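Worksheet: the structure to be examined is printed underneath.
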Amino acid sequence: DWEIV
Amino acid sequence: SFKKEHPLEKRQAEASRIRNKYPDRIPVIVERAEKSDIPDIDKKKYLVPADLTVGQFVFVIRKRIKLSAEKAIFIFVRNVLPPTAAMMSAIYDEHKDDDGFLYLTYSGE
């Protein structure tokens, strides 16, 4: 999973 | 350690998927610079708006590592400081890794 900025 | 923990085969494949699906965002791996005395970061994988500046990404890191604003944070790419005003799309275009990710490190003073 990705952190979304 | 991101590269050490994931084979080059798998890194390349995930970058290709992300660039296809989210073309307005930049896949960035963020790690603390070697020998730096500030907090390590919990999450390493960040999908960043292309227009986000380096300077604005400093604020993102600050909020994660919970560092007081009195203490400065610097972002490096390939061991050099990119300009604060540069957009992440630009840094990606010019310094992206062979695996398709952009690798950033950070430190304090």
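Using Swiss-Prot numbers, chain A covers 377-381, in order.
Technique stated in the header: X-ray crystallography, 1.8 Å.
Any Cβ shown, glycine's included, is placed from N, Cα and C.
Annotation of the mutagenesis experiment A:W378 to A, V, T, S, R, Q, P, N, M, K, H, G, E, D or C in Swiss-Prot: Impairs the interaction with ATG8CL. Sequence-distant contacts of A:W378 (mutagenesis position), defined by Cβ-Cβ distance under 8 angstroms and a gap of at least six in the same chain, do not exist. In the three-state DSSP reading, A:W378 (mutagenesis position) counts as coil.
Shown in sequence order, the list is empty: the chain has no residue 6+ apart in sequence with a C-beta less than 8 angstroms from the C-beta of A:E379 (mutagenesis position). Listed in Swiss-Prot as a mutagenesis experiment, A:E379 to P is described as follows: Impairs the interaction with ATG8CL.
One mutagenesis experiment catalogued in Swiss-Prot, A:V381 to A, W, S, R, Q, P, N, M, K, H, G, F, E, D or C, is accompanied by this note: Impairs the interaction with ATG8CL. The Cβ of A:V381 (mutagenesis position) lies under 8 Å from the Cβ of no residue that is in the same chain and 6 or more residues away along the sequence.
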